[PDB]
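In what follows, a structure is listed as structure tokens, so that the remarks can point back to it.
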Amino acid sequence: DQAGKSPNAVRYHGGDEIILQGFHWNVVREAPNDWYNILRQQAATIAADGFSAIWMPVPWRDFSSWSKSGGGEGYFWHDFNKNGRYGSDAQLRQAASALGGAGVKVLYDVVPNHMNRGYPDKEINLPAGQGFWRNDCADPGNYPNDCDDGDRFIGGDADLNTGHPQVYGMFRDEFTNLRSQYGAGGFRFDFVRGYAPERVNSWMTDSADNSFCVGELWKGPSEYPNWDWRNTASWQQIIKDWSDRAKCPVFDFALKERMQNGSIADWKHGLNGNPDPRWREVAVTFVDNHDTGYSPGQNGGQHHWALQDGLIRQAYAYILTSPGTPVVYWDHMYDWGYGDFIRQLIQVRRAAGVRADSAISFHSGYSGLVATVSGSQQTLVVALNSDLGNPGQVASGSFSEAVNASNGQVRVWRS
Ligand SMILES: [Ca+2]
Ligand SMILES: [Ca+2]
């Protein structure tokens, strides 16, 4: 592996990461208090499968509940105690040391925007009136107020004033803690629309300046005020702006939006397809996650914006062979039968030396998605749901088949 910031000082850690989302939505229910044991036991396999990093569930205990039903997944934690629904504190330390030991850096999902303010028994009790909360200030609607420079989570009553010195400090100390005793190699920031992106850069600078980070900004242009430039900008411009200020890579929701609403040919409009390397290199691509996708168990997970089933192979072949930093959803990899296929694609990625900044060109003269990726080791031609006959039609050089599945609907050639 290779470390290092981008030419723009963005924390993409060498730009050579291949990440595994180490969980799905119903884990706390399907494998009660045993997930950390499972991950430690799977560390060897995960490393062998080709992953360089693993996005772990939120480590802060969550005993919340609601009724569909849910709770305890970590996005409504009541304090930093590690004895939550995924396993014990000791178990977390053992899983993290095993993963880190196998060459898989541990990236922690962190939720700074809010907390289970009403939980009865917690180690973090911030009173009202001191400005620790968003609702300490007048809260007219879902937009920044005097006690919160970001959007709010639902009603906003559990929103923290992450800008308050004490609140900012307690998070900073915990990130240092995670890095110091829980083998964290970086962080995945949750609900980044809820607080200033600059604060994320501050936290990283303070606790893990040279680590890897990714933030999820999930907000369409239509969610911005008509006077805000973002209101008429593209999904790409919006997430790129956040990455600029947070100096952290950002989940490619521009690509996800095209995967959900456009044609496969239109996938080229994701952030990872941008002709400017400073733009695509900060994109963290994915197919589905614990929120957008399905999950084994209860109600099939959240599946708030799930990829059409018949595009799963195409989606993975695309993100694993193109620029940006790819993320593989736990379930596709280990529960639904795409593991072998994904394993092959990861090896194709490493063999060609595709990086977050590798060049990519698109070819519209054929059906489907056709592209040429200039990896550091080899050049790849990718044809998904295309009537392309041979790679020589779009690129010069000696090419050999690297992938050919789904009746040629998924074809990759390498030089
Ligand atoms: Ca790296
Ligand atoms: Ca907020």
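Heads up, chain A uses Swiss-Prot numbers, so what you see runs 22-88, 92-439.
Positions of Cβ are set from backbone N, Cα and C atoms, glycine also.
Here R212 (substrate binding site) comes close to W76, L131, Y132, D133, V134, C237, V238, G239, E240: these same-chain residues lie at least six apart in sequence, with C-beta atoms under 8 angstroms from its C-beta. The substrate binding site feature in Swiss-Prot is assigned to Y99, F100, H138, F177, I178, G179, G180, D181, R212, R217, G218, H314, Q326.
In sequence order, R158, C161, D163, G180, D183, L184, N185, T186, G187, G218, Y219 are the residues near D172 (Ca(2+) 2 binding site), counting only same-chain partners six or more apart with C-beta under 8 A. Annotation source Swiss-Prot lists Ca(2+) 2 binding site at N137, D172, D175, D183, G218.
What Swiss-Prot says about the mutagenesis result for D214 to N is this: Abolishes enzyme activity. Within 10 Å of the C-beta atom of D214 (mutagenesis position) sit 20 other C-beta atoms, taking all shown protein chains into account.
Classification of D214 (mutagenesis position) by DSSP places it in coil, neither helical nor stranded. Residues or ranges marked as active site, nucleophile by Swiss-Prot on the basis of a curator's inference: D214.
For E240 to Q, Swiss-Prot lists a mutagenesis experiment annotated as follows: Abolishes enzyme activity.
Among the features that Swiss-Prot reports, active site, proton donor is placed at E240.
According to DSSP, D315 (mutagenesis position) sits in a coil region rather than a helix or strand. In Swiss-Prot, the entry for mutagenesis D315 to N states: Abolishes enzyme activity. The structure shown retains the original residue.
Closest by Cα distance to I178 (substrate binding site), from the recorded positions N137, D214, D315, is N137. Counting only residues at least six positions away in the same chain, the Cβ atoms of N166, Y167, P168, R217, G218, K243 sit under 8 Å from the Cβ of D175 (Ca(2+) 2 binding site). Following the DSSP three-state reduction, the secondary structure of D183 (Ca(2+) 2 binding site) is strand. Taking every protein chain shown into account, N137, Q326 are the binding-site residues, and of these the Cβ with the most other Cβ atoms within 10 Å belongs to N137. Counting other CB atoms no more than 10 Å from each candidate's CB, the recorded positions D183, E240, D315 peak at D183.
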